[PDB]
Protein chains: 2
Amino acid sequence: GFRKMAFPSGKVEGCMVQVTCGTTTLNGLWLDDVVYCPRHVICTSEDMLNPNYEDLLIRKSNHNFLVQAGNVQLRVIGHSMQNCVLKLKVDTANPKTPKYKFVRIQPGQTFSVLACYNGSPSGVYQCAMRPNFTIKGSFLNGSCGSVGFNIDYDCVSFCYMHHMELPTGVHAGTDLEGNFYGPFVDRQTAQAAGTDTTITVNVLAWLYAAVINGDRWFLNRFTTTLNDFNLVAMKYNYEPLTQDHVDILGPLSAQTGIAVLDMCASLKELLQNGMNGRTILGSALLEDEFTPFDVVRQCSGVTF
Amino acid sequence: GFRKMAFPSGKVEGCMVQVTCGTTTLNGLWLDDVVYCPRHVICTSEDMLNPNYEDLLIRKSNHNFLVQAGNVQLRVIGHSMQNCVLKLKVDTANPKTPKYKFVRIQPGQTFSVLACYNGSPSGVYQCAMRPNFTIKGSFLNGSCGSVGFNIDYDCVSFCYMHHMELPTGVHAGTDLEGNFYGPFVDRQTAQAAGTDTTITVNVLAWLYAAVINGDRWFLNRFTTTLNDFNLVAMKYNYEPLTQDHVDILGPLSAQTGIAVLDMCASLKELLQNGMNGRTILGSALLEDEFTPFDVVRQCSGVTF
């Protein structure tokens, strides 16, 4: 029993609204008296091929923005563009506004997605920002404006707003200041994502979770060095492990009595030899979308 | 992109409370003016070995029940035992009570769990009632009273309350009327779960999801009959497929142009020959915790 757990989504559900600008409807995020949504709400299908957002936004007035929050309708009394997000000032501050921050997460970190369609939640799931700054999400047409978040104590840290599906079926989006993660632009054009790599520090976290849960078959006698492990990681397109990464795995090393460079030697053997048809935590592949904090949080029963 | 999506958990988060009876604290569910919790809240560690619940409950008064809902404290003004659940009547009806039903689900059906500790949500995840009526949950000590649910439109259908971890590391619990799923009792004693089987109709649903998502490598020319497929299912400890199951897969057969008995022939080949180190929806094992409704719901973008 060790599952991909999402944060409780209630505090975010109270902030989701529908944003319409002419034909185009998508999702928005209502905090205080501001509604944050992808700036392409102002594009026709045709416009998306090569949009001049400054020129399109100039053609728009407040009354070209229909924001609904359930049956309630909301009065747009202001618009500005910040990077790739539109901020619609509305007359009424959201009474369900949680305590919140906006944060820009690092590649390899995880967050919960509340997938929405026409401003209504469909579901909640946990996922990782890939090292190439894409997400392998589950999103359909109309999911744009869905948000990713983390919760600490009583504060929602919003880290992602969903914009687009790449022609390769992976997902790209912004921070809540409208800055893309990775090299992407909000235009319907072919765009290259980097080579993706496996998040090595997260695989090691998940192997510690496996030990805590009684799966120990993969443990071996040996150790190694960051320098030697990283030669094998490079060969299997694993991210290089740094001392920063060893430092973050410390508490899991302490709980299990398995030194970080010792678990790395077990990972090396798994990469070189495969799993020989056995499973770890009932997976036949190595899982990289659990961080060391995620493992500690889950294994120690942290609440919000 | 096809993930295990949980229901949005907000409407359930507003109903979770802490229930203390002397030393013992666990979680409870506050609907209208009734708080539902596992009847073993009235047991000491020692009592759990061989409890006489009628005799223990008689020793208890309302003032031996401390219910907290955040900082708010709640006044217990009544107690009754229904099967394996305690109903604590409280003076104040929950202002956050959603529209709700109590339902008894069938083996193979899925639901969302809101994992709680001291009446505070930790996380939300999707899981299946196994054919042997256990759940392979992610629960720690103090998770008892956590609930499982489904959401349709605006109504929460509560189907599970978590009671216990079996000495084998799987989970058992009740419906919200306090009736165990499966042969289990709320006593700290060794208890046999059946042989578990794989939920065949859910594997077929997930193979349809795979096709919809562009994974088609596993499709073959052949067909079969329920009678012939079921001979192979019996050998691989798969649940027998009935016409009821074929009827439920109809819409997915229609969407993909792959007849149900035709997908069954592909499953047969996968069971007999393995996956030869390839993946389906990035899994190297066959997934059985997505129902046909779950696949349709996700692939068609159903909201609440």
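In chain A, numbers come from Swiss-Prot; the residues present are 3265-3568, in order.
From the backbone N, Cα and C atoms, a Cβ is placed for every residue, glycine too.
A:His3304 (active site, for 3CL-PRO activity) carries a helical DSSP state (H, G or I). The number of other CB atoms found within 10 A of the CB of A:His3304 (active site, for 3CL-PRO activity), across every protein chain shown, is 24. Residues annotated as active site, for 3CL-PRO activity in Swiss-Prot: A:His3304.
There are 15 other Cβ atoms within 10 Å of the Cβ belonging to A:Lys3353 (variant position). For the natural variant A:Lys3353 to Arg, Swiss-Prot gives this note: In strain: Beta/B.1.351. The structure shown keeps the original residue.
Here Swiss-Prot notes a natural variant, A:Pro3395 to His, with the remark: In strain: Omicron/BA.1, Omicron/BA.2, Omicron/BA.2.12.1, Omicron/BA.2.75, Omicron/BA.4, Omicron/BA.5, Omicron/BQ.1.1, Omicron/XBB.1.5, Omicron/EG.5.1. Here the Cβ of A:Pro3395 (variant position) has 21 other Cβ atoms within 10 Å, regardless of which shown protein chain they belong to.
Taken from Swiss-Prot, the feature active site, nucleophile covers A:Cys3408. Here the Cβ of A:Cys3408 (active site, nucleophile) has 25 other Cβ atoms within 10 Å, regardless of which shown protein chain they belong to.
The secondary structure of A:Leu3468 (variant position), as reduced to three states from DSSP, is helical. In Swiss-Prot, a published natural variant is listed as A:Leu3468 to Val, annotated In strain: Zeta/P.2.
Geometry remark: A:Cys3408 (active site, nucleophile) versus A:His3304 (active site, for 3CL-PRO activity), CA distance 9 Å. Counting only the Cα atoms, the space from A:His3304 (active site, for 3CL-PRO activity) to A:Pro3395 (variant position) is about 26 angstrom.
Here the C-alpha separation of A:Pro3395 (variant position) and A:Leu3468 (variant position) works out to 16 Å.
Taking a C-beta cut-off of under 8 Å and a sequence gap of six or more, A:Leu3468 (variant position) has these contacts in its own chain: A:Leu3505, A:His3509, A:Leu3513, A:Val3524, A:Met3527, A:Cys3528, A:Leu3531, A:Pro3556. In the three-state DSSP classification, A:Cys3408 (active site, nucleophile) falls within coil.
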